[PDB]
Amino acid sequence: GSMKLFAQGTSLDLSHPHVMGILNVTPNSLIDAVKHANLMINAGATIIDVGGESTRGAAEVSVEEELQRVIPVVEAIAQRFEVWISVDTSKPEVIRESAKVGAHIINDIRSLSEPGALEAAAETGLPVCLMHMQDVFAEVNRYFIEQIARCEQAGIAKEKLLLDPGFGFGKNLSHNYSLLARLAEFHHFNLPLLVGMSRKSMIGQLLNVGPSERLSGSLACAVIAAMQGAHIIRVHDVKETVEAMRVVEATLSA
Amino acid sequence: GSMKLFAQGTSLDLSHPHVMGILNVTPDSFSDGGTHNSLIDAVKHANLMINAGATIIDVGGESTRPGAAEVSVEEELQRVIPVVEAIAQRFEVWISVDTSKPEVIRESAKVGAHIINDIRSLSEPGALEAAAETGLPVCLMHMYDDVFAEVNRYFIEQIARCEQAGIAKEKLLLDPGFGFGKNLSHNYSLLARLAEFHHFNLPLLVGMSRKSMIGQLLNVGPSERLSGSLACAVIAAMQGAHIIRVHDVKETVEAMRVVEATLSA
Ligand SMILES: Cn1nc(CNc2nnn[nH]2)c(=O)c2c(=O)[nH]c(N)nc21
Ligand SMILES: Cn1nc(CNc2nnn[nH]2)c(=O)c2c(=O)[nH]c(N)nc21
């Protein structure tokens, strides 16, 4: 409520939930990527998440490959749209170059653990998402305390930080649901909360359904998180999620 | 695991949410006594909903679409009773009946219905007495200076009305009546404050599926309301609503399982 992020001279208003559309650029191709961004923006996404290294035992990519895949897409979106852009990268060089071409958020699932990443993040002055990876609530909470301190000591202001409990990523079904159930408790940090549950195995394993059959469970997870005041919901299916968020917003507004 | 209803020799365990599938057997859906096999049609639909995980099937034979002509007692009996009977014979689900008529209430009970779900809360002549005589669970549905306070007060008065007629409190369900003389603001206030209705310690039943409170908010037509419906169902269920009345059972059941896994933790 009046919580805000600032980047690239603009601001993101976190008094309501935002839907972050996933834009996978691990598979002309530039134009495809931009058209996909266009669909997600038209569906109501207010942040577009660009990732160029796959996270499925998928192949690692070099610095050079990630630069070649990610940077042109970030740049083309900054030139076409007034939308926030997040980049999924662990690599110092990608962090620095993303900021130069107009990215708003560094979204590192490794929370800046690669050598030089922390320094690169601090130098950009960008918002940074910290994700917990592989009492679960106490473990994740402790992890947040440690990463905030780690970032503060590197010169990164607390107001630049976003927190993500890391659904999936070395977590069993019980552990995923405990985190979901207690998500609101993470507000004690007074930081933005970002969650990614879309199509995850915490739904697949619960319902015994494959990746393409997880829409309803995804929507349920998003609504549960948003009703607990999560700020950013990272999803594959933007339109459906945005419609769900409008129902949440009408409820919370009342 | 705690709160329960009893009817027809079985019990409904309300320690977790139940999905109630809508089965419309009114003139808007099917002929009665015509060439079409409406009975088999109705039962196949019930079967799909049960296979999708519905644990209650809501059967209604009188239309309540704005234009719709009222049906005779005989026609309503002919539409509803065969369907109630067929489900009570075949499937291990509860059956709710949507009727305001004393005769349909009495006959439904005889052939195996578990819940009387009257949107008129038994206000028709004879309905209250017929409901009491059956011994069945009864749903009370509301149909402003303050909408929450008006619905709350309505509940207090109808519970007392039912009690005075010999219906035990342990047979009662409460439904705030989404879309029932209610604009967008009113619908969302009731949804936001749903948990406050637990003070009565009674089952909460809600029906938002495909309603205008979604359609008008999102500017989507009746066949495109699934996401908004799911969101409503989840918001209600996270607030401990007991029964969710829906058209799209499979998706709702999936959503409830996510809720149950969350609440359990
Ligand atoms: C950038 N990113 N990517 C994924 C992709 N799914 C995955 N990757 N590795 N294993 N599964 C993701 O899930 C998330 C998440 O959950 N949170 C946050 N902040 N960023 C994520
Ligand atoms: C039996 N029934 N039927 C409807 C159909 N929708 C409607 N009827 N009239 N105007 N709109 C309904 O919405 C509900 C509801 O919401 N709750 C409960 N307990 N029973 C309902």
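Our numbering is plain: 1 for the first residue shown, then up by one each step along the chain.
Heads up, header says this was done by X-ray crystallography, 2.1 Å.
From the backbone N, Cα and C atoms, a Cβ is placed for every residue, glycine too.
Taken verbatim from Swiss-Prot:
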- B:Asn24: Mg(2+) binding site (BINDING)
- B:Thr64, B:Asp98, B:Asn117, B:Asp175, B:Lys211, B:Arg245, B:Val246, B:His247: (7,8-dihydropterin-6-yl)methyl diphosphate binding site (BINDING)
- B:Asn117, B:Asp175, B:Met213: 6-hydroxymethyl-7,8-dihydropterin binding site (BINDING)
- B:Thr64 to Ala (Swiss-Prot position 62): Increases resistance to some sulfonamide antibiotics, including sulfanilamide (SAA) in E.coli strain BW25113 (MUTAGEN)
- B:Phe30 to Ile (Swiss-Prot position 28): In TS20; resistant to sulfonamide and temperature-sensitive (VARIANT)
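Feature annotations (Swiss-Prot) mapped to structure.
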| residue | record | Cβ contacts under 8 Å, 6 or more apart |
| --- | --- | --- |
| B:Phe30 | variant position | B:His36, B:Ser38, B:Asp41, B:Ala42, B:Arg79 |
| B:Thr64 | mutagenesis position | B:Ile119 |
| B:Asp98 | (7,8-dihydropterin-6-yl)methyl diphosphate binding site | B:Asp58, B:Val59, B:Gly60, B:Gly61, B:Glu62, B:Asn117, B:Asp118, B:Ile119 |
| B:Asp175 | (7,8-dihydropterin-6-yl)methyl diphosphate binding site | B:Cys139, B:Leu140, B:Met141, B:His142, B:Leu204, B:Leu205, B:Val206, B:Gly207 |
| B:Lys211 | (7,8-dihydropterin-6-yl)methyl diphosphate binding site | B:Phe178, B:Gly179, B:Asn187, B:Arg225 |
| B:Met213 | 6-hydroxymethyl-7,8-dihydropterin binding site | B:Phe178, B:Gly179, B:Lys182, B:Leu184, B:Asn187, B:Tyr188, B:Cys232 |
| B:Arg245 | (7,8-dihydropterin-6-yl)methyl diphosphate binding site | B:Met20, B:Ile22, B:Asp58, B:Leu205, B:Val206, B:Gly207, B:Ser209 |
| B:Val246 | (7,8-dihydropterin-6-yl)methyl diphosphate binding site | B:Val19, B:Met20, B:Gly21, B:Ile22, B:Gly207, B:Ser209, B:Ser229, B:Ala233, B:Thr252 |
| B:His247 | (7,8-dihydropterin-6-yl)methyl diphosphate binding site | B:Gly21, B:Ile22, B:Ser209, B:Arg210, B:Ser229 |
What's the end-to-end span in Å, taking the Cα of B:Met143 and the Cα of B:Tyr144, for the 12-residue unmodelled region?
13
Quick one: of the recorded positions B:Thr64, B:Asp98, B:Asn117, B:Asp175, B:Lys211, flag those whose CB is under 6 Å from ligand 2, and say none if nothing qualifies.
B:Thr64, B:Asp98, B:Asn117, B:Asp175
Which of B:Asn24, B:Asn117, all binding-site residues, has a Cβ with the fewest other Cβ atoms inside 10 Å:
B:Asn24
If H, G and I count as helix, E and B as strand, and all else as coil, what does DSSP give for B:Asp98 ((7,8-dihydropterin-6-yl)methyl diphosphate binding site)?
strand
Under a three-state reading of DSSP, tell me whether B:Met213 (6-hydroxymethyl-7,8-dihydropterin binding site) is helix, strand or coil.
helix
